[PDB]
Amino acid sequence: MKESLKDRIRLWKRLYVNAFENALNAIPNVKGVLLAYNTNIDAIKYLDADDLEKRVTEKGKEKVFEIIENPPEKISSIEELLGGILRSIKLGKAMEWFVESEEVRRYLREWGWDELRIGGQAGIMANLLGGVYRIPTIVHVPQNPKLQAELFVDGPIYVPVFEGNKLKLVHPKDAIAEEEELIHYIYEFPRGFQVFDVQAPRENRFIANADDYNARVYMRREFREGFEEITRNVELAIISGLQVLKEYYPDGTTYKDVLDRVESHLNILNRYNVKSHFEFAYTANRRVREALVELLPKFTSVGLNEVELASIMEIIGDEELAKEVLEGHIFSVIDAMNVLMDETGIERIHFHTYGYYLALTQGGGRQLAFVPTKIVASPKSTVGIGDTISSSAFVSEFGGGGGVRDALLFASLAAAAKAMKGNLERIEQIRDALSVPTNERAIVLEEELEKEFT
């Protein structure tokens, strides 16, 4: 190893330790955070071969196998549910099909699950920001039956309820309503899982989505009528869930009907000087994707990864730039971030990928912050990591936590800790991530930025 790398390694150890201290001191000063819009139930089943074979045989094995070769890419029957699962196994391929049949939803609920956890970006960040970081959190829960409300951990997590004409903030378990279970059924299998003659070449999962409400970004009454009072209780907002929007729905409504309501919410946030952060998850519909870019001027900040930034370059950049961004080639990523800032005038863009983060901020002219991250070799869990990174940097920076780079370092530690441990319970546990080595390939990469950027 070059001695200059030994020196940089020692400098990054001290920056990481100080950034963790700064985050612990600044996070308690965050008055509150608003999380919207997507919360659901994730039901995990670890597939059993004998069970799955019996269920295929009950319904007609030949009908099921016809579906494997001729997939409907939607679920209207139990045979289509079973055929989709077996196709996911055969291809070792992540798949999600929507369940458009109430009879199949009854079959899914009866079949059950091994593990239940909160789903949706708003919901999982409620458990992290409120449960682990102890930031007072108000979360949008489109449908809050008992099965949904029990999945929130203990802590300062609140939902709004109307007491006649007055808005109260209560724990979700104290606001159970006569509402739909919004369940995403997740069928997991390992490499080598075999039913009949079908064998998985890698681990993967098939998702049966039984959730009509987050599919169209349903907003409950308390958020449509109490939004201004809710806004008075927070300092920050993180907005997610709009990636699902379609241009047209069968009832004749459009994506713009939803985005008009989001824009009204952003106008209220900005009137109260709430700092807002948009999670620009992959939006398959190109027209909605363009509309979301046109909405970014009303946000303080946006977060995205290499897939998400490449996707946006397909509509405001060029195909060659998207291809380079997808591989995380840093000088193309930087160009793409400046293209997005030029297009929108947004104050802040947080890019995260394997090995490093960037933050581009508009201040005394544009500043670029870079950190090498901490990679966990074999993570105990991979779910919610991107949202943890984006939300953790945003709340510690705008919470007063040592500046832009320090907030990125804290997000790197939170991501490593969640990966090491599977599930976080207390913010003190993130200290254990300091022992994860800093990515030395990314440490050395910063030398290329310094030569380029005097």
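All residue numbers here begin at 1 and follow the chain in the order shown.
Just so it is clear, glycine is given a Cβ too, placed from its N, Cα and C backbone atoms.
With a cut-off of 8 Å between CB atoms and residues at least 6 apart in sequence, the same chain places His184, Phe206, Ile207, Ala208, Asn209 near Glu96 (D-glucose binding site), listed in sequence order. DSSP assigns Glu96 (D-glucose binding site) to a strand segment in the three-state reduction. Annotated D-glucose binding site per Swiss-Prot: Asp42, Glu96, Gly120, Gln121, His184, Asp211, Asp387, in sequence order.
All protein chains shown were included, and the count of other CB atoms within 10 Å of the CB of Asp387 (mutagenesis position) stands at 20. Annotation source Swiss-Prot lists Mg(2+) binding site at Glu279, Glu308, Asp387, citing sequence analysis.
Under the DSSP three-state reduction, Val376 (ADP binding site) is assigned to coil, being neither helix nor strand. In this view, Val376 (ADP binding site) is surrounded by 19 other Cβ atoms within 10 Å of its Cβ, with every protein chain counted. For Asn305, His352, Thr353, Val376, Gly386, the entry in Swiss-Prot reads ADP binding site.
Looking at Swiss-Prot, you'll find the mutagenesis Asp387 to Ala, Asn or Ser (Swiss-Prot position 451) noted as follows: Complete loss of activity.
Per Swiss-Prot, active site, proton acceptor is recorded for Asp387, and the stated evidence type is sequence analysis.
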If you measure between the CA atoms of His352 (ADP binding site) and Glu308 (Mg(2+) binding site) and round to the nearest Å, you get 10
Here the binding-site residues are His184, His352; the one whose Cβ sees the most other Cβ atoms within 10 Å is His352
Going by DSSP, give the three-state secondary structure for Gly120 (D-glucose binding site).
-> coil
Rounded to the nearest Å, what's the C-alpha distance separating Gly386 (ADP binding site) and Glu279 (Mg(2+) binding site)? Just drop the number here, would you?
-> 10
Listed recorded positions are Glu279, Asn305, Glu308, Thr353, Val376, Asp387; which of them have CA atoms within 10 A of the CA of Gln121 (D-glucose binding site)?
-> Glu279, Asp387
Of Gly120, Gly386, the binding-site residues given in the record, which has the fewest other CB atoms within 10 A of its CB?
-> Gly386
